[PDB]
Amino acid sequence: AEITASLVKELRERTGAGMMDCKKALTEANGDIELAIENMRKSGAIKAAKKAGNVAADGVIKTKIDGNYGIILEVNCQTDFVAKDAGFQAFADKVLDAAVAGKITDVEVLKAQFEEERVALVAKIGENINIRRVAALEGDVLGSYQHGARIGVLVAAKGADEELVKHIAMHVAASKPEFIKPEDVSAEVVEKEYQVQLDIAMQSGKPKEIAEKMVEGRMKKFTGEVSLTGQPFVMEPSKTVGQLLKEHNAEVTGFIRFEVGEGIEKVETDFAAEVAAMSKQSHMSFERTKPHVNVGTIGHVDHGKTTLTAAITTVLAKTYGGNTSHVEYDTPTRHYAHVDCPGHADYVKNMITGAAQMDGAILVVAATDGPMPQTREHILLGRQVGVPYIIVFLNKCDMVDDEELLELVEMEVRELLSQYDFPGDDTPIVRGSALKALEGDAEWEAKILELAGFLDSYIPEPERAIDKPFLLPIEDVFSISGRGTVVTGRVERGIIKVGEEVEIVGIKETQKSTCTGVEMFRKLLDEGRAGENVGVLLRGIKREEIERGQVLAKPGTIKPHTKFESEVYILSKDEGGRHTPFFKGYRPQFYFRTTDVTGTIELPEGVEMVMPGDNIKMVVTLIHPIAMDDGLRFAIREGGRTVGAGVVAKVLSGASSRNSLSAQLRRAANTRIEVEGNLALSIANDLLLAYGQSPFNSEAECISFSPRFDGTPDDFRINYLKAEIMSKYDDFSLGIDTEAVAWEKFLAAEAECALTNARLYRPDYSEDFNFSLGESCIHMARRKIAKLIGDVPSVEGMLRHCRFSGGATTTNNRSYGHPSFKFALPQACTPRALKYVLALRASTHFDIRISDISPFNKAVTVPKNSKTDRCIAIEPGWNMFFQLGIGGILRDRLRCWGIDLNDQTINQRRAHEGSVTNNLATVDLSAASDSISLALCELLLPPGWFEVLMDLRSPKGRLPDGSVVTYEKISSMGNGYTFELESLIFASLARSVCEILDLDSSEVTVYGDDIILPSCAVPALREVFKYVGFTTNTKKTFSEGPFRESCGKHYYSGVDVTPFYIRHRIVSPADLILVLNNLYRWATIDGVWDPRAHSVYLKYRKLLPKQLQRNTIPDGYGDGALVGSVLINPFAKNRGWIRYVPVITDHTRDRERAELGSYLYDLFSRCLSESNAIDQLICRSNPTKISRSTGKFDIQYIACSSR
RNA sequence: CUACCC
RNA sequence: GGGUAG
Ligand SMILES: Nc1nc2c(ncn2[C@@H]2O[C@H](COP(=O)(O)OP(=O)(O)OP(=O)(O)O)[C@@H](O)[C@H]2O)c(=O)[nH]1
Ligand SMILES: [Ca+2]
Ligand SMILES: [Ca+2]
């Protein structure tokens, strides 16, 4: 205590400075007013210049116009909350209309003209409030659209008005052009990239007017992009602005656009990172049913929330015990989760998208200075985001020596709470210092204990989801003879016991029914707890009365509505959403619980465009009701892709494509086209000519032409595609060929496999003397295998990996391939493999139908080359179930050698390296999966594994030739684990060939047969393989070349030469859409054609029907249409502020699904679920439907985007 | 159930 | 069979 705490307030409410900055500027002011304030006025610029190592990343833009004189601004702070407050507003508004009177262009002018007032606020607040930039534009008619606060645009036109300059400023705001015309560039910024790409291009070997053409066209596009001219108007992205302008009676001159924090780059601060470092300094000086409470810390920057969250960690470590950017710590009763609230607009994008909700925020305010002016925006963010409860902590109280003065600050926070309808009178306020508690000062450590003593009490215990009014999302429905109607899904909330009454509410009149019973897969329980994945039986109600997305809750618990107010975030461009804003008539689908629902939206008063990366309040009125209550997270899909997220706020009162077009296309889609011969051979020929290269003379040369491996990448690429494109043309006329040849090989794949299987059974040469390279590797591989594998497949890892999947079984066929027709229909087991199926049968109360019991798999033939076919083999559907389980445990496990098979990227990326590096070699075997000996496999795998592989495998096979064979190969293609095994085998050995040569085994990467290793190892790997039986595809194995190929990617000196193949006979316009598209990808860079390919594209493009030449789509959307610019598509209609397009689909008459087997599978899926932009968790899995390919083509409509 | 591939 | 995007 020094002087009275009383009229220190006289300082504050006449000044606005700190509390102790007021008392301490009074202790050396002799109890005087003015001369105390003059200390502040002079010692306010000292702190104001203390602000310079505080980067100002936030702020506002403000804009003004008079008659036809317009001005923008970039006055900016370092925090949202400040910018939105009535102070930063008042100054920045003032400093804006100061440019209205005086056309101030030099920022220096007004940056100085208010420097003495710029300090009046940073002394009041505590942030580097500095003006960044200013500019202004004069003209005829100049309009300005202000996007809330963050983006300001000033644009000047001619012949235009508010029915325009508004709308185009919106585009400038939206599209962000740097220039205005393609002619508005310097022949230096142009001849920069014009000499930057010309080498990039010419290095390839492409002539003068190829590279020159290509580059000029690409730069013509590059210019065209930023070209406000060459820019698709944001409200009509069909016509360009420049086109919109000339088509209008008008012509703009100039434009100014500011955002906030351009270039103000900075470095990204994590919270949970630096707080583990703020702690690390002070470091050196049963009950798991305990609730989760999401707390947040909120307050000024320099009041050091940072410092306090740290104390609330260490002092809680000291005492009890112990979405990233959050800290997980405990308390003896509860377990919290704690986050920082720096950005108002980034906390909404946390609550809305649900990355971090709030069950109670903590209000940090340094007692030294008390409530800052912008704090009412912190408290405002609470009663804006609907935070339930609020605890306040006054940090740094040692910096006050008078309690009579501390009690005065609670006044100025308790009344600041109460303005915002928070229990200010009855709200907890802790007085202490974190700084003292970081140390070891337990007198002040009792304050964090007094604070954490409030989170334990003043925050209510979260209604644990079990305890909430029962509710289940209807995910799918089955009509079982014997059970009636049954729905499956994970129950969201509550418990459902057998018999209770439930409503079935969703779209129809909220009907009601009763739980005839509940069941899982193994258990057939009687109560269904929340969080569990179940199937509930309903009576007196059939399937057709129950849709999906319906809920299944207690009666009256939740009513169905269709009108509600919500708040949503829209995914930014870089986040996945639209790269285009929408306007008044947005009509998306609203993905709710399990189903998508379309719907219109209103914009609140005064907002007219919203862009990717926005928060926004809106009112949603969807086409037909869904059951809802406040707190329901719904994403927002546009044609299957999630471009928004949002939660319902308040539930309310309640309330163009040409069909002739689609039908015109459907007509033409089925238009079989007629050619005077082989269209392919024609196209490929007329293409080779298009490149100087000598064409095919006969139809034999298509597959007997071997390329050359010299020449420029260009001389290659083409020469390669030549030898490659035709390879797979099945329909070759006097192709005196067959599939018999496929069989002829499969005979060696056992005939050799015989030879090895045998000679692989006597490794004692004669007497010990000779020591072979193979045997050694096997020995090494064997050891290596078992460290990776196990002595036997863990049933744990076995059951949660086995599945019914795909297509043909011995008992089924491609029609009856979908998994439900495996539980419905009995599948074949195999003698040895019986025991497992029996396990399944005591593993559930369901029906496990074994049809025949035979050791036979059907060996057949599927098409491959034009010179041969495959000889896959269709396994006994039960063997396949387990084979797929051991194929999965042998794959998740195979990932420790750095082998990922659900990612063939990491094996083709390395083909890239190899093509340049020359130290990596791609390899290929002749009959890969087929030449794996029953002998070899025994020598490597553990005996316990080699059992389970002899058990599941099919030992004998019946041919179409009637004749049986007994497998020398352990496993054939089509077998349910063969891929993973041959991976692991090949990987095993490459790696042994590595250790054996003092080489990193970690440099070995295998994908099935597509194994990649160090180039030096190859002749050893080759000599190993020669021994272990396999034989090496010299033609496809590449070590010394400039060329590497792997996982379907081909490379030549780091350069992409992946060809495309013309498989089957081109006939329907879908087969020409397809070929024209592969040639489009193969010869384009960003919609910019390699000229001499464009020639044939354009030519054979004429072959398609008139409408089927203009119907373009972006790449990566299918082949239902030619890829091109969808901005052009005449058939593309603008529905609901989202563009929709028509693409060729295959026709499907629907069919009957096995309600039994579909249900059997749906609940088997939940057994496999249960034992295995942060918002895709919302979206669930799909019901089983079956459909049959008719032959006709239908036209389906989808959703699209520019680029 | 369309493309790409091991 | 298996990935990968539809
Ligand atoms: N089970 C199964 N595996 C396949 C099939 N197609 C390709 N593969 C895998 O792809 C690997 C290599 O395929 P390819 O390189 O095309 O054929 P390959 O039989 O191994 O030998 P070649 O084509 O003669 O060089 C094989 O080991 C197979 O495991 C198939 O239809 N069924
Ligand atoms: Ca191969
Ligand atoms: Ca290969």
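All positions are counted from 1 along the displayed chain.
According to its header, this structure was worked out by X-ray crystallography, 3.2 Å.
Including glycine, each Cβ sits where the backbone N, Cα and C put it.
Among the features that Swiss-Prot reports, Mg(2+) 1 binding site is placed at A:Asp924, A:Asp1009, A:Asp1010. Taking a C-beta cut-off of under 8 Å and a sequence gap of six or more, A:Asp924 (Mg(2+) 1 binding site) has these contacts in its own chain: A:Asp1009, A:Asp1010, A:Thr1032, A:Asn1033, A:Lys1035, A:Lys1036, A:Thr1037. The DSSP secondary structure for A:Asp924 (Mg(2+) 1 binding site) is coil.
Feature annotation from Swiss-Prot assigns Mg(2+) 2 binding site to A:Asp924, A:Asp1009, A:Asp1010; the stated evidence is experimental evidence. Neighbours of A:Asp1010 (Mg(2+) 1 binding site), defined as other CB atoms within 10 A of its CB across all chains, total 23. Under the three-state DSSP scheme, A:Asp1010 (Mg(2+) 1 binding site) falls in the strand class.
Marked as domain 'RdRp catalytic' by Swiss-Prot: A:909-1041. Across the domain 'RdRp catalytic' (A:909-1041), the DSSP tally of helix, strand and coil residues reads 59 helix, 24 strand, 50 coil.
For the published mutagenesis A:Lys787 to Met (Swiss-Prot position 137), Swiss-Prot gives the following note: Complete loss of infectivity. In the shown protein chains, 8 other C-beta atoms lie within 10 A of the C-beta of A:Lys787 (mutagenesis position).
Less than 8 angstroms from the CB of A:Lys864 (mutagenesis position) sit A:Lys728, A:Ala742, A:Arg870, each of them six or more residues away in the same chain. Reduced to three states, the DSSP call for A:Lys864 (mutagenesis position) is coil. A:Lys864 to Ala (Swiss-Prot position 214) appears in Swiss-Prot as a mutagenesis experiment; the accompanying note says: Loss of RNA polymerase activity.
A:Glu995 (mutagenesis position): 14 other CB atoms within 10 A of its CB, across all protein chains. The mutagenesis experiment A:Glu995 to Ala (Swiss-Prot position 345) is recorded by Swiss-Prot, whose note states: Almost complete loss of infectivity.
Quoted from Swiss-Prot for the published mutagenesis A:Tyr1061 to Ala (Swiss-Prot position 411): 60% loss of RNA polymerase activity. In three-state terms derived from DSSP, A:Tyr1061 (mutagenesis position) belongs to neither a helical nor a strand segment and is classed as coil.
According to Swiss-Prot, the mutagenesis experiment A:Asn1182 to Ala (Swiss-Prot position 549) carries the following note: 25% loss of RNA polymerase activity. Applying an 8 A CB threshold to same-chain residues 6 or more apart, the list for A:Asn1182 (mutagenesis position) is empty.
Of all Cβ atoms in the protein chains displayed, 18 besides its own lie within 10 Å of the Cβ of A:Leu901 (variant position). In Swiss-Prot, a published natural variant is listed as A:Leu901 to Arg (Swiss-Prot position 251), annotated In strain: QB_1 and Qbeta_2_FR.
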Between A:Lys787 (mutagenesis position) and A:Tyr1061 (mutagenesis position): CA-CA distance (Å): 42
Modelling gap (3 residues), A:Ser285/A:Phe286 Cα distance, angstrom: 31
Separation of alpha carbons, A:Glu995 (mutagenesis position) and A:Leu901 (variant position) (Å): 23
CB contacts for A:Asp1009 (Mg(2+) 1 binding site) [other CB atoms within 10 A, all chains]: 19
A:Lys787 (mutagenesis position) and A:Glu995 (mutagenesis position), Cα-Cα, nearest whole angstrom: 15
Among A:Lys787, A:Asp1009, A:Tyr1061, A:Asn1182, the recorded positions whose C-beta sits under 6 Å from ligand 1: A:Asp1009
Residues among the recorded positions A:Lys787, A:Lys864, A:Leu901, A:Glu995, A:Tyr1061, A:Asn1182 that border ligand 3 - Cβ under 6 angstroms, in sequence order: none
Filtered recorded positions, from A:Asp924, A:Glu995, A:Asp1009, A:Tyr1061, whose Cβ is under 6 Å from an atom of ligand 2: A:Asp924, A:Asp1009
Env. residues of Mg(2+) 2 site, Cβ within 8 Å of mean position of A:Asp924, A:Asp1009, A:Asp1010 Cβ: A:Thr922, A:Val923, A:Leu925, A:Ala928, A:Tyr1007, A:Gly1008, A:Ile1011, A:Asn1033, A:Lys1036, A:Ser1046
Neighbouring C-beta atoms (10 Å sphere around the C-beta of A:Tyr1061 (mutagenesis position)): 14
